[PDB]
Structure formats: C-alpha cells, structure tokens
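Participant: Here you go, one structure.
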Amino acid sequence: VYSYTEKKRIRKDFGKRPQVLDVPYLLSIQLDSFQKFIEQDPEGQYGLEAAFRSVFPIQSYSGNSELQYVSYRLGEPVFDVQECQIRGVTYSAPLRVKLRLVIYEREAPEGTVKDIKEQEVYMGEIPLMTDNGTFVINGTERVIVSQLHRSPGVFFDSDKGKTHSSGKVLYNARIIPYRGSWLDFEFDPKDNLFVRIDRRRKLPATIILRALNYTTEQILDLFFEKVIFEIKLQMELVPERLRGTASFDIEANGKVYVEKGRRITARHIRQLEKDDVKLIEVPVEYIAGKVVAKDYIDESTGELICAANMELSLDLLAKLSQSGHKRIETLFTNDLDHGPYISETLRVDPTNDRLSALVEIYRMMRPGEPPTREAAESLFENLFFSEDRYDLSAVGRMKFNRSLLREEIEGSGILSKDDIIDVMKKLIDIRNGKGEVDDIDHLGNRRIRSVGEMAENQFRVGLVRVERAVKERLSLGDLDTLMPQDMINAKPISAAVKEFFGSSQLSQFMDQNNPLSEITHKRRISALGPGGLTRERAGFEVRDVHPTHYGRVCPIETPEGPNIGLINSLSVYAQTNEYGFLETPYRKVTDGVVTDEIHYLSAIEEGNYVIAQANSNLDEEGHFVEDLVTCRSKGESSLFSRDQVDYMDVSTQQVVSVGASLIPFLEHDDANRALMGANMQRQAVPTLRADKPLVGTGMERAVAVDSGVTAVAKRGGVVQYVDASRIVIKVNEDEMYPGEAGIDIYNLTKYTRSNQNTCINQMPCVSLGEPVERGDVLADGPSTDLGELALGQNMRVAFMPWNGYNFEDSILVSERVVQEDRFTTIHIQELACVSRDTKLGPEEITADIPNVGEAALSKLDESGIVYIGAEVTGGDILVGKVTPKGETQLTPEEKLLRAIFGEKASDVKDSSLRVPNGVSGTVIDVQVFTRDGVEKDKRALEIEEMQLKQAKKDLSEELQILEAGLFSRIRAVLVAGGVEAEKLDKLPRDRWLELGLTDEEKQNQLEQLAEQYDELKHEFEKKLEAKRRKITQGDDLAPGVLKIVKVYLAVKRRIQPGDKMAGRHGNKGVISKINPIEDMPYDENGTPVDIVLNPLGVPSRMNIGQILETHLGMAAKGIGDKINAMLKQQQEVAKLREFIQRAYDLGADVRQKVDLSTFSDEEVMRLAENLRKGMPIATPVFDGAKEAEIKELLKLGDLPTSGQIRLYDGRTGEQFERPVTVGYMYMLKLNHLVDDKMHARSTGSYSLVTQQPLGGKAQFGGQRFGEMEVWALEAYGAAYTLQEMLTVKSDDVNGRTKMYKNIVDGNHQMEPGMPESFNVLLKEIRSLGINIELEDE
Amino acid sequence: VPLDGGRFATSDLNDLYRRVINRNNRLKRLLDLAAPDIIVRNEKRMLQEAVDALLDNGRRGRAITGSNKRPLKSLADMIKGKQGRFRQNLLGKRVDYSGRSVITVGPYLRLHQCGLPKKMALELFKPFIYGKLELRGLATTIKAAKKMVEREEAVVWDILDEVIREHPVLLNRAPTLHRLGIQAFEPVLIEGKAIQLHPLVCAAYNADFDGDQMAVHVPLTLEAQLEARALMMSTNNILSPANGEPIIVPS
Amino acid sequence: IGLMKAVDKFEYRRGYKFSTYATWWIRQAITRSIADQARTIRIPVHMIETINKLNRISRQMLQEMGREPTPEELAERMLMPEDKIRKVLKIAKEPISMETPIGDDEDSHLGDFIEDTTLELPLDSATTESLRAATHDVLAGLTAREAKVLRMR
Amino acid sequence: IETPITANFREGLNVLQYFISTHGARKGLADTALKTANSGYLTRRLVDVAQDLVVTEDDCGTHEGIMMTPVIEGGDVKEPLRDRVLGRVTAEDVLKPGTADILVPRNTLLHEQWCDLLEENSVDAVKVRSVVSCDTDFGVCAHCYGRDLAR
Amino acid sequence: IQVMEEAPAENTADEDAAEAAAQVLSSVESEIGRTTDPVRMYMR
Ligand SMILES: CCC[C@@H](C)[C@H]1CC[C@H]2[C@@H]3[C@H](O)C[C@@H]4C[C@H](O)CC[C@]4(C)[C@H]3C[C@H](O)[C@]12C
Ligand SMILES: CCC[C@@H](C)[C@H]1CC[C@H]2[C@@H]3[C@H](O)C[C@@H]4C[C@H](O)CC[C@]4(C)[C@H]3C[C@H](O)[C@]12C
Ligand SMILES: CCC[C@@H](C)[C@H]1CC[C@H]2[C@@H]3[C@H](O)C[C@@H]4C[C@H](O)CC[C@]4(C)[C@H]3C[C@H](O)[C@]12C
Ligand SMILES: [Mg+2]
Ligand SMILES: [Zn+2]
C-alpha cells in the first residue's frame, strides 16, 4: 500500500535488510524538553512547578509572616510569530503567579492567623518555542543547543603513574552536586587520605570524621577489623586470617601443626580447620610490634596504662599482666591487601576533638576570622546537609547509590555520615586492588541538559534573588495593608531569562541555508557553554571517539577546526532517558528467535550484553543463519555462538547522523572525505527550481517532512481549492468533530528572507479535486521536490583532464548549464533608512534633494520613497533624506566662485539611502515605522490602508468559506429526517439556520439558544475585526529616531567563475570557466557533457563513492530515457507497465516489492511521466547496491556495463583515446559566492584613534599586512615597498594625502614621514613618568 | 566619541583619571579641615592606590572594574600585551590600495602574468586613472573624471588598459611561510570576479583551487615598482631559497 | 566628612541621640557624592532626583499594568508635559566601554570600528588645489589693477 | 589492533570497520593544527634570534673553515660530497689525491663544473669557508657565506 | 611557573628577577600579617 505523495514517484530501493523500526521525529529532543518546562505538573517535579516549590514559601524573622505560592499561569502572547518577526520583538508569554500573604499574630505562633491576602503578580515574560523548535528573540529565529555535561555523583579516578617520578598511582574520589560544594578524598604519596573541601588546602581525612561526632574507637571499628589476645599468653586463632612469612609458625595442641620458616599454605589452613583450632600460644615478641585497640587503665590507681592506637611493647604487656588484664585487643593489617591508611591519618591528625576540627575548617575556608563554636558549627552544618545550599539531584542520588552498590534509586539530596563513610570505604578498597576506577568519557558518566532544564535553572536563579529581596523586605516592619505586589519587581526575575535566551553561548542564530542545516542545527550536542569545558583546556581525551558513542553520537559529523570533537550530532535513533543519558534501541533476541520488540538501552546498561550486528543474516522465521555470529561484547567485538546473544541492532543506519546518512555509498569513502562531505552538504543554497536526487539513500522524505518547510495535511480530505498562495481542504466525514465546519486552510509562505538572506518560498504540489490523506505534503518548501529533500542538481559529468581548466580542483561547466538556470539562486536583502532628531533639527525624508539633477529622482514617489517593483542598480537612491548642517566658512576661492555664479549654500546634507555598489535587484517590499508624535506621511497612510484592506479581505474570506462549508454540511445532514430537496434551494441562503426539524418544545428552546450562540459568534468576529484595525498603533522605535523605512531587494544570482561547487563525497571545487556548448566533449549521439571533472582527484582522496554514484546515476538516467521514448512514440500502457515493472523488480533479494498490477492506468501513466527524467534510486548507508546490481541495471538500459563510453573533442571532432567515464552526479552550489568575496579599496574612511584604514567590506577596509609578510619583504631587499606599506599606505596622516596628490599629478614619489602608531606610543610612554624624546640629528 | 541614539563611547582612561582627580581633591579639602590623622592616612592610601591603578592596573592590588566586571585598561596595558602598540600596530596594520578575491586557474597565462578582474582594477588604480584622464583632456577637472569613471564610460577602459600596461601587482596567499608567498605579476584585465593564477606558481604558494583566496597590493612609488620588477617578479624566482632546486616544476 | 560636620554642629543640651544627629548628616553626604561624582557626565542633583522618581513611578505602573508604561502614561501618572519625560528618558546612561570585546574572529574591540568624521577626503584636497590654481589662470588673464582689486576684495 | 581491516574501498567497509577508521581520521585532523601552531613558534623564535644578520663585506680574508666529507651512517652513503660542497668557497687548496699539485687553488666558488672535476678525481674531503668562523665584525662576508641558492 | 589547574613554553627569566623573587618568597614565610588591601587595613 503506497502513500498518495509517494505513489506519484516511487523511488527504487536496494537494501536487502528489512526495517523493524521506523525513523523517529527528528526534533523530539527540543520539543519534549520545553513541554516539560512550561506545563502544569500536579506532583511538581518538572519545570516551573519545581522551581516555585523549591523556593516558596518565604519566611521572615521569627515566622511572623509567611508568603505562600499557590499556582501560576501563562497569558496569551500579544503578538504572534509573524508579527513578532515583522515588528522585531520577542515572542513570549507573560508569567502570572497567584501568591498568598498570611500573617501570624501573637500568643500561639502555630494557630489562628490574622488575615490572608491573595493576589496575582506578573513576574516576567518567558519566551515561547515555535512548533519547529525555535525561538524568536528580537525578531530573529534562534536555536538553543543541548549540552553534554558530566553527571552529578561519585567518580573515582587516578593519576595513571603521572605527576609521580616514582610512577606510583594516586587515587582520588570527588562528589559533584548539581549545585553545592565539591567534597574530595585523595591519597598522598605517603599513603594518607586528605579531603579537599572546595579546591582549598587539603587536610587529613580523619578531621571530617571527627567533625561528624566520631571517636577514634568508632573510626577504627568502621575501617579496621579486630585481633583479640588473651592472658599463659593465649590468642584465639581464625584459620582464614593467617593466609600468609611468619615469625612463629604454630603451637596448637602442643604436638605439631607446621614447622617454622616455611610459609603457611592452603593445606595448612585445611588441616587447621579440619582439626578445629581455636586457641594457640605464641611468643611474647610476636606482639612486640602490634598496636593496642582500646584504652586500658589500671584499677589500682585509675591511671591510663595505654590508650587506643598505641604500639604495644613487652614492658606494657608485663604491666598489664601484673595489673590483672587478661583480654588484650589489637587490629589486623596485612600490607598486601587490608593495609593501614587510617592509622597513619590518625597519627598525623592535628585534631583530638570536634571543636578543634571545626575551627580548622573555619580557618581553611575563611581564614583570619575569630573562630566561634556556634559560628563554626553553623558553617559546617550549612556547607552540606542543608537543603538550600547543597542539592544532589535525583540523577546524582541514582549515580551515587549505584556507584556504591545500593538497592535504592530514590533518596535524599543532601549528604550524610553513611554516604561519606561508604565513599571512603570504596576508595580504600580501590587502593587495595578491589574494584576499578571510572572512565570520564564513558557516555554513562555524561548527561544532556536541553532548553527546558537550562531555562528552569536560570528561572530558579532569578527566583532565589527575588526571594532574598522579599525576605529582606519582610525583615523590617511587617505592616498590614501590604499586598504581595510592592515586594515583587519583575526586572530581576526577567533579567536571567532574557540574558539566557538572548546573549548566551548555547543560544545562537539558526542556520537557514536549507532544511538539512536547520535539522542538524537543532539536534546538536555541545560540550562547551556554562558548566562545561573550554577550548583551551579541553585536551584530546574528550575529543576522541569512544566505544560508547556507538549508536548515540555520530562519529563522522563534527566540525574541523579549533573545536573538533567538542560539538557532535545526535545519531538517527538515539534518544534520552528520564535522567538525561543517551540510549539507543536494540531488537530483543529470545533463546533463538529474534523478536520484534525493541528495548532502549543506555551506555552502561549495554556493557553487560552481547549485541549482534544489523548485517547479520536471519532466516524467514527469525533464526540466525550462520553458526557463529559477530557481536560486540563489553568493549570489543568477536564471534559468538548463535545461542548466546540477547540483542541485535535495529538498523544499519543507527550509527550515523541524519546528515551523514544522506551520502550514498558511504562505505566506499575515506572517513576524512565523509566528514568534509557532511559539512559541505550543510551549506548548499536552494535554487529557482528543485531537482530530486537520482541516487539517494531513502532518508530524503523523512528530513523533508520532519523540518516544517513543507505544508503537511493535518486531516485527510479532497482539495477544494488551490492557488499559488493558499490551499483549502474539505475534510472527510470520518474525522469531522461534529462542532466543526469541515474545512481547513493552509496559507503558504511566499518570497521571504531567511537568516542567510536567501529566499523562503512555498509552492503547492496538489491540484483541484485531488484526494489527500493525513501526512501528505501539500506545498514544497525550499529545497524539496514532491516531499523529498533536494539540495542540488543532477549534472552530466565526465572524468577527464581537458586542457588544464580543471587543474587542482577546478571545474569546467557548459553554457547550457547557465542558460537553463540550473544553479541560479534568489537572495533577498533588507536596507534601512533611519531619520533621527539631531541637535540642529530633525532630519526629513523628501524627494527634493540638493545637488541631484533629477536623474536619480525618477524612481522616487512624491513622498521620497522608491516605488515597489522598481529595478534598481548600484548607486540609485532608495529613500531620499536630508540632514540639517549649519555654517560652512567658504575658502577665499570658493567665495569668488559662488559670487561669479551667484550660487548660495544648500544648508542641508544629502544623507540618503542608496543601493550598495555592485547590487542590482527589484524592490519587492517597503515598510515604514513612525513614532507616535510624527505625521505619518502619505506613503505610510497608503501602506496602512493596504494592510487594513488585506486583513479585512483575508478575515472575510476565511469567514465566508467557513460559512460555505457549514451550509454545505448542514444541507448534507438535512438529506434525512424531514428532508426537503427541491424546495430546499428555493428559499434564500440566510434561511438555513431557521430550518425546522422533528416536532417538539425542547427543540425550540435549543433553536433559540443556537441563535443566541450564533449572534455571540458574530459579535466575537466583529470584535476581532475591531482589534485588527487597531494595529494602526504607533511603533516603539528606539530613542531619538523619528521614523524608519525598510526596503527589500530581491537579487537573482547566476553561476560564474569563482563560485564553489561540491558533491556529497567531500569533492569540492571552484568553477574556472564557462565553456561554449560546441567546445564540450560529446558522445556518438551528439549530447554534450554538462561538467568536466578531473580524475586525478580521486586516487589520492580515497572517496570512490563518487565513481559508483556516477555509474548508478548513468543507469538510472538510462531507465528514464527508455520511458521518454515509449511515452513520445505514444505506446500503450500494457508496454509501459511491463518495462516499469522489470526495473522495479531488478535486484538480488531486495526488500521492496512494487506491484504495478494494482495500479490503475491513469496511475501507471502519472508515474511514467514522473520517471521520464530518470528513475530515482535508494542506496542505504551500509546496505547499498552491489556493483553487480549496478551492472544489471545498466544492462536493463542499453548502456555499457563498464560505465565508460567514447567521447569526441568538440573543438576538433577527433575522438579521445581510452574511453572516459561519464554519468550523472548530484552537484551542490555551496554558499561561498565570489560576489560576496571580491573586495578592492583605493582610499576610504579611517579609524579615530589609530588613523589606520578601517577593516572589512562594509567599512570598505583594507588588507591586513602582518609580520610574516614583513619578513617576506625583508627576505627580498624590498625596503621601499615595506616603507610605503608601513607609512604612506596605512597611518602617515599627512604623507598619505601628499601621495594622492602626487599620483594624480603623474609624479610617483613619496615623502614618508613618521607613522602615527609611533607618535601615540611616545605620548603614552611620556604620560607615564618616563621621558622618551627624539634626539637631534 | 558620541554614537547613534545619544549613546557615548569612552576610553577606560577617563575613569582612572577621574578617580585620581576626585581623591586628590578630597585629600586637599580634608587637609584644610584638620581632620583626625586616621582619615588623612586613609585618603593618602586611596590616592596611592588610584595612581597605581592608572599607571598599571592590577599589578599589586587585585584589580579595578568599571560598569561591567571587566578590569579597566591602564596606560601600561596600552603598550604591553599581544595587542599593545609596541606589538600589533607598527608591523601588522591595514593598508590602502589592496583587495582580496578567489583564485582560478587561467592555464593560458605566461609565468610573469596574472589575470586581474577589470572591476577590482578600476578601483585599485583610481587616482592613476584620474591623473591620466586629466592629462589627455578627456576630463576638464578631477570631479569630472570622478563622474566619468563612476559612469564607466568607454574611454575609461582604454585609459585603464594604458595605466595597467607595465605595472606589477603583488599577490600574497594567507600563511606567508617563506618569501615565495609574495610575488609580483603583470596584470591582464579579465571579466569576472576571480583572480587567475598561473599553474606553475601554485607550488610556491601551496595553493589549490577549491576556495582559496589571495590578496593583491599595488606598488605606488617608482622604487617600489622597480623592486617588484627586479626583486619579486615571478620569473626571477624559479629556484627555492632553501635549496637551489627549481620550484617551478610541472605538478 | 559628614560625620565631622555633625560633631561640630551637635548640641547635647537638646539631648538628641548623636547616633541620630549623625545618621542623617552621614547619609546626606553619601548621597550628595553619589550624585556629584558617580557618572562620567555629571548630572545636576535635581535631574538625578527626577530620574529616580520616574524609575520608581514606572516600577509601580508596570506591576499594576503587567506591561511597561508608555511615555504618555508616565506623563499622566507624573506631573510632566510628556516631552520633558522623553528628554529625561534620553539623558544617555553611562558611556559604553570602548574596549568591550566584540570578537570571535580577530579579537577586535568596539573602539576599532568607530571612524573619524572630521577628515578631508583626498579627492577634496586635490580638488581644492585644482581650484586654487584655476583661479590663478582666469584671474591672471586680466590686467594688473583689476586682478589686485579682486585679490584684495 | 591485532585484527586488520581486510576490506578495501572498492568493496565496502562494514559498520565496525568504519567505526574503527573514524578514530584515525579525527586524530590526524586534530594533530595537523598542533603541528602548524608549533612550526610558527619555532620560526618566530629563529627570526627573533637571527633577524639583523646581513652580508656587509666582500672578503674577510680568513684561512679557516669546516672540513666537508660525505656523511655515512654505518652502511651506505646517504649524502655525497657534491650536495654538501656545491656553491661554497674553498679555504685551502684541494691537492690532487696524488699530492701532486693544486686542483682548485683557493677562494674558488665551487660551481657545477668544479664539483664534476672533484668527482672525476674522486676526492672526498674539501675544506670550505663557513659563516660560523668568519672574521667580519657585526656581519658576514660574501665569501664565507657562499652563493645565494635562489639566484 | 605554570599554575595550570590541571597537570601539563620556554624560559625567558633574568636571574636578577629570579634572585629577588626568591628573597621576597623567603620573607613571605617569615611574615605575620602582611595585608595589601586598603579596606582591610582601615578596619584594623
Ligand atoms: C462548495 C465549494 C465552495 C468553493 C468552490 C468556494 C466556496 C468559497 C470560495 C472561496 C471564497 O469565496 C473566498 C475566495 C473568493 C475569491 O473570489 C476566489 C478564491 C476564494 C478562496 C474562493 C474559491 C471557491 O470558489 C470557494 C472556495
Ligand atoms: C556579544 C558581542 C558584543 C557586542 C556585539 C555587543 C555587546 C554590547 C552591544 C552594545 C551595547 O548593548 C550598547 C549599545 C546598545 C545599542 O542598542 C546598540 C549599540 C550598542 C553599542 C550595542 C552593539 C553590540 O550588540 C554590542 C557592542
Ligand atoms: C561581529 C561584531 C558586530 C560589529 C561588527 C557590529 C556590531 C555593532 C556595530 C557597531 C554599533 O552599531 C555601534 C556603532 C554604530 C556606528 O554607526 C558604526 C560603528 C559602530 C561601532 C557599529 C560598527 C559594527 O557594525 C558593529 C561594531
Ligand atoms: Mg584549499
Ligand atoms: Zn668571512
């Protein structure tokens, strides 16, 4: 079953592997995020509800009064998107929150309240997102790109034997909160743990434990195990403890268990456990090196014999034995594994009590202040453990609990003693060899934040500032009759939002070269921005491509330049989890059968499975064919038995991005060239007429439709009306929504300017009475053809040298390509003329200008503004304006000249707007904005009247077409239940609503209610009319400007030498010549070649996908030329049905099956007229067409299977030797035009302080001559050239006018003088205390 | 300087000077009130700080900031740095009589000749055209000549072809890595907007024809023209200065 | 300095808490300064008072209108001829820094793009010398006394 | 990586082989830039050191210089005497290998013909005048430098 | 020296600068309450 828009032209599809999952909406990363921000969530956890609940309520001193938050809402935007763009104002909605001030009186604080005041306060405007994922900020369309940042949580990393001459590995551990401070636990080269609080000075780890009300006994109990001793001098033995090099081998039961000297082995432990050894006797010296566990005191005098954590010696043992101590405790510590790192920390601990620890922390954080017990306790308790100042988000708790192997995902956002102790234990275990560190590049440790989250984080910031201000306000007075409106000023809250959306690193102008640039800009991931990395400190560790990028981030598409690998593109099927982690779909495999249910796996969740490759042959019932199947396990890939796989890739495209999946035969191109090809394909300029690709990959339709450049049908129906500007669809009865009229209107966007000054134009692709369905394209946008993306043109290309005109990467083009307007583009630019009020008087816009001799005043109308439709050229006047100048002071010869001729001073300037030199287009639009107090000259009134008429006509046409649909539907309903057919039409149209129906009395009351509802609708439309006549309101022009006139010029640029062309395989070049058509090479039939390419560029640049594309394009065009012949020899459908079915059935086990026996004859002939310029072909990215299939398709047409024909020289008619490769290739016209890049300057304007030529083309600046060019001139002897480049040509002020006068006198000599970069230097040095002077000759 | 809309732009030195003057005046006024010595000592410390911020900002203190949070630029900051006068301007400044464009092949050219767009040459050689028009009587005065070239009359093209006859132009490509990155050529006026470059010179410039651009400068003085013709001409430089091997080999 | 002014003008007989016959003299002196030496282009104390009043009356009108007020509504709410409001709403805010980074291509500052408007174009300096000559020709083509008459006049 | 990519571009790379190749590509793209930035540093430093060296004399008249012989690393010779001695000026007479008479007298710029003569006589040790051992003060003489190499 | 918040371009420092910096560095340790801040000095 084929779609209506896709049965007009079916693209032949190679691609043997079947599709299980269809490509997703390509703009769901942007549209899901902002819906979660601006939306109402009862259980407030998303968006504005979360921020309001996190800040409010606000409590003042003593809880005398409270300010509670109830709800919020967004108002309707005053201006819609189009009016926001025309008027140059942000498209936003106002945020209104209903707060409630409650006041507590004396006596019982927690009881009756005096009074509650409920009020809605307006607190800023939040920009709204268009239905295409963009914002309008100042009339310009913006994109806010996502950000890949490191997730909050616990990350254990090391130094990998670096920064250590010894080569030892120092391990660390960092807690990173969503907002808060950064705790840490690192190892000193002496094996001692030191916590660093906020990048401050490190201190021993145990300090913090003592700050958490821990004693030494408790610390040892938590970190170390215990070895007991009894007093003769017997010790309990655990067989596992003495694993093993022992001072005393054993003495159990006296007789024997193992001799001395020999290390204890496994068999010794086996014998001891079998014999049940529980108590042993050992020599006293063995305990000479141990450490006592707990404090042991003497009962004779109550003295401390020995404290905890003290080395135990023989004298201490004797004292304890003679003091009556039998049970003596010690601590375990095998240096190999359970080594001692806490003991040393305690011994080097400068603390004994909590208060000293708090004082030390106070000094470290804010040194020099008098420490105080209460102050220090408050500082520590607020640093962490405080909900306000430290948040470990829901993602942070999950990545923290999971890192420490806990069973709870949910938790608290603040730290606790358990969490810190567990982090310490994990780091110690890592230092003991148990466990591994983390990779900070793994996409399981990196999170994505998108617009809704970043925007809510900036709204929360503003809310915090306002909450502090409100708390301060209620800190004093707390008077009654204070409504919650004087406390809340909107500017602080709106500042954060406006600054984020307007001037931010991740908010940037949208790319509108073509649909592909927009789509690829919207689904872009950036590692830069606030809270992210920076270019200088990035290093190549995070610029590499990781194994976990597979299926989530494209490895190919990335910019080449200062930030390569820092900006990536989301892969085709990649999506984000509830926590912000990229995940990708896999098709689940049961015991043997590859099911059709997809699981979305995350980077870490995917490590512990075995996932088969998409190019893995499957049987008809889902079983793997081959005994061994290649799959990728944890980190690497290898063969696995068919019976031990559990997932499979969902497609062969799922690794690449949308841009890189549009390159056919990507497998045959070198990766560098694929990168270049994607980047260049993003830069193509749409042309006058669009041309589908003859060789595509099948992703064109998805990109075209999921972009919004096209008009897609919301509901099915029949095309009631079509026009170059609108489409009216009469919906099917099945989807009517009984309250509706039944028709929907699509208004096409005609010639309009994009951010790159190109043209945006939609044209219909349907006809009257043409059945449409939902999802069918109704109007092609720019660079789309029948719903398919079309970025370039199909050019007939030959690979051969041809006389040095394609020498490096130059391209030779025919004049027939320039005659047929294949690469002609439309560029729209806007110019502005502002009339300000100066100090000498206001400026005026007039058609009467001084010193202009009526030559350039013809196009202007009586108001001083050019007519719409005029063909202007460089130097013409568009808006005529004059500026009041005063005084003059005429020289002695300019006075005599004025006398002889009696000509007086103009007293006004000629500061009029004129076409920039070199431009030539037609004026397609003029718009005038005037202040409130200005007079609205005649042209402005004309434009206002035209706008009012157009708005009234459009609104009335809408209403009357809707009325026509309503009456037609009512007539259709009236065919039954009291039907009048012949008498129905006799009565007038207005008497349709009063037509009767079945008899009753309740029906009459409903009739009257319906009449009242209709009159109310009439009044509604009347008030809408009144509102629209009201946008005749003055404009909010900046201060000092009286009016602004904007003119729109539509230039039509043709192709010429110096323009840049490219294919899809990273093969770019510059046109070098436009060659007559009699001079191009031609074949035996007399058809010339459109373009001649150089073969020498293919071998070195191993991108041989262009040769295969050329061969397959030749095959497709051959199929197209055999249908043109049958349709021109007027042959029967039976013959066209047979051939068109032999070409759609060619292939080797292809997945597509087109049956042209279900097609009508009117449909076989509409397809054959769309395939008469070439049959389209699809070659998926890694599932393309085999060369054998290309040969077979060439043979289906009558072309040689070699792909090479014999050509003749157009100049001489002699055939070239060794036949050459000709075919059809898809060429793009990149947006690097030689018109925009040619610049020459002789003399112009100069800078104010450094009087040097200005810089640029607008400023008409000069060329920068720097050090490496100075060295080049010094390497020659060119001393005069250097001197004139440094002084007379740049900033020798009085030596540059003398040079000009000398040149116009035919005397080529200079008087250099001294640069003004040296005079300024002398003045600046002298304005210090230094005295630098030029010494006399 | 006043800007459009009533806004003003100012240099950061005005802020520093105003600071110094305010604190100096306050100190002078405070000395005449016989204030307690704590106040005068503090005022003198402030004056010292202000003068040191003027001469060299943030050298011993932390910094001083203006309306923004950026540090103010001081007298020392205008000479030193990588943007200071003693660096940037003084060997890396913008130049008149120059322009850039895109380069194409032009395989018909001789090694001493380059193709130059006629429009780029009507601008670079404008004063020469005015002079040669006024010298042949075509234009009575220089304003007349300016309107003749502006209208692009027919005689102007012949005068331009006469001016360009033997007058080299220096062509330079972006990274000048050795002295063969600037070379002198005789122009040949062509249609279009792209420069044509002799193929055998590409190896010297490390230039290809996939979007590269070149800058063109015109020598003005007699000595500069002679140096271009005798020192920098492309037909004088066919050996590599690194090794005597030819650098003009077919590619 | 305001504190010194207080101590010399304080009478303890009236038994005022100093900490009150000063907390005023001190604030008056801080505000007088913030008004007389806080802006590069000095504004009179009166104009500063007026600007602060408008900025307030404007905040209240916005909170109770959910919309920035208009030069007309500001004039109505205040007691000003509307044009005076626009004049006070033009007193340019503080001058922009000429070293403000405006870059991402060459590390160029804003002051680099400001041109010099008091410079004579070189075709106007050549034109001037051409007239200073032509005049000599047409005049010399005359007799001595009349030429000197024209020269002196 | 132990397993190579056994496919070529006339065939296709499967997705795993392409994923492997992407790493090398990006690595090379990131390197090139570092190489450019580091070659600029060296050149700036070397022109800062050597900028004011100029040929300021015709002949300092010294009699000392380096002793050029072919450079051989163990096995074969990788740079003959002609490349090292061409264009320089002799400091001492090159005696014919028989010790008979002077082959090139002295102060002779060794152009191609002289080098061919030396190859004919199969002499492999020539003393040539060097810049590093020039008697000129604040500059260098033309004879201790050699010839232009560009002219 | 290179602060480099992270672990890692030539030496151009005169010994005179070096020795002086060494002497002042020694003094820093022997110092007690050196303050280069006017507001802080004022409070004291
Ligand atoms: C039952 C089908 C009704 C449909 C054919 C009728 C009903 C109302 C008609 C449109 C409206 O009048 C508004 C415009 C009027 C202009 O004059 C021509 C265009 C315009 C869109 C009309 C085209 C067409 O005539 C419409 C759609
Ligand atoms: C981010 C790069 C810095 C630079 C591009 C930004 C930073 C601050 C901006 C200036 C200031 O806002 C003050 C003025 C505001 C006026 O409205 C327009 C001019 C004005 C000078 C601004 C132009 C520009 O926008 C500036 C220089
Ligand atoms: C990349 C950074 C942008 C920078 C090139 C842009 C951004 C703001 C622009 C300046 C401001 O308009 C203020 C001045 C206005 C004057 O009329 C012309 C000079 C002036 C400095 C402007 C020149 C230039 O256009 C600026 C610096
Ligand atoms: Mg290049
Ligand atoms: Zn010498």
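Residue numbering for chain D follows Swiss-Prot; the residues present correspond to positions 755-905, in that order.
Just so it is clear, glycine is given a Cβ too, placed from its N, Cα and C backbone atoms.
Checked Swiss-Prot, it gives:
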BINDING   D:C814, D:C888, D:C895, D:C898  Zn(2+) 2 binding site
MUTAGEN   D:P758 to S or T  Resistant to antibiotics salinamide A and B
MUTAGEN   D:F763 to C  Resistant to antibiotics salinamide A and B
MUTAGEN   D:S775 to A  Resistant to antibiotics salinamide A and B
Participant: Just name the recorded positions among D:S775, D:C888, D:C898 whose Cβ comes within less than 8 Å of a chain A Cβ; none is a fine answer.
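Facilitator: The recorded positions close to chain A are D:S775.
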Participant: Cα of D:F763 (mutagenesis position) to Cα of D:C895 (Zn(2+) 2 binding site): how many Å, rounded?
Facilitator: 58
Participant: Non-local Cβ contacts of D:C814 (Zn(2+) 2 binding site) (under 8 Å, 6 or more apart, same chain)?
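Facilitator: Residues satisfying the criterion: D:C888, D:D889, D:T890, D:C895, D:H897, D:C898.
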Participant: Given the recorded positions D:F763, D:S775, D:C895, D:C898, which one is most crowded in terms of C-beta atoms within 10 angstroms?
Facilitator: D:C898
Participant: Identify which of the following recorded positions, namely D:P758, D:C814, D:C888, D:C895, D:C898, place a Cβ less than 6 Å away from any atom of ligand 5, and list them by sequence position.
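Facilitator: Within range of ligand 5: D:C814, D:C888, D:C895, D:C898.
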Participant: What is the Cβ neighbour count of D:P758 (mutagenesis position) at a 10 Å cut-off, with all protein chains included?
Facilitator: 8
Participant: With a radius of 8 angstroms around the mean position of the C-beta atoms of D:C814, D:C888, D:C895, D:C898, what other residues of the same chain does the Zn(2+) 2 site pick up?
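Facilitator: Apart from D:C814, D:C888, D:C895, D:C898, the close residues are D:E811, D:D813, D:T816, D:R883, D:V885, D:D889, D:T890, D:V894, D:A896, D:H897, D:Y899.
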Participant: State the three-class DSSP label for D:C895 (Zn(2+) 2 binding site), counting H, G and I as helix, E and B as strand, and everything else as coil.
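Facilitator: The three-state answer is strand.
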Participant: Please report the DSSP secondary structure of D:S775 (mutagenesis position), reduced to three states.
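Facilitator: Helix, per DSSP.
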Participant: Would you mind reading off the Cα separation of D:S775 (mutagenesis position) from D:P758 (mutagenesis position), to the nearest angstrom?
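Facilitator: That separation, Cα to Cα, works out to 11 Å.
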Participant: Please classify the secondary structure at D:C814 (Zn(2+) 2 binding site) using three-state DSSP.
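Facilitator: In the DSSP reduction, D:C814 (Zn(2+) 2 binding site) maps to coil.
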Participant: Counting every protein chain present, what is the number of Cβ atoms, excluding its own, within 10 Å of the Cβ of D:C888 (Zn(2+) 2 binding site)?
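Facilitator: A 10 Å sphere around the Cβ of D:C888 (Zn(2+) 2 binding site) contains 19 other Cβ atoms.
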Participant: Any idea what DSSP makes of D:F763 (mutagenesis position), helix, strand or coil?
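Facilitator: Reduced to three states, the DSSP call for D:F763 (mutagenesis position) is coil.
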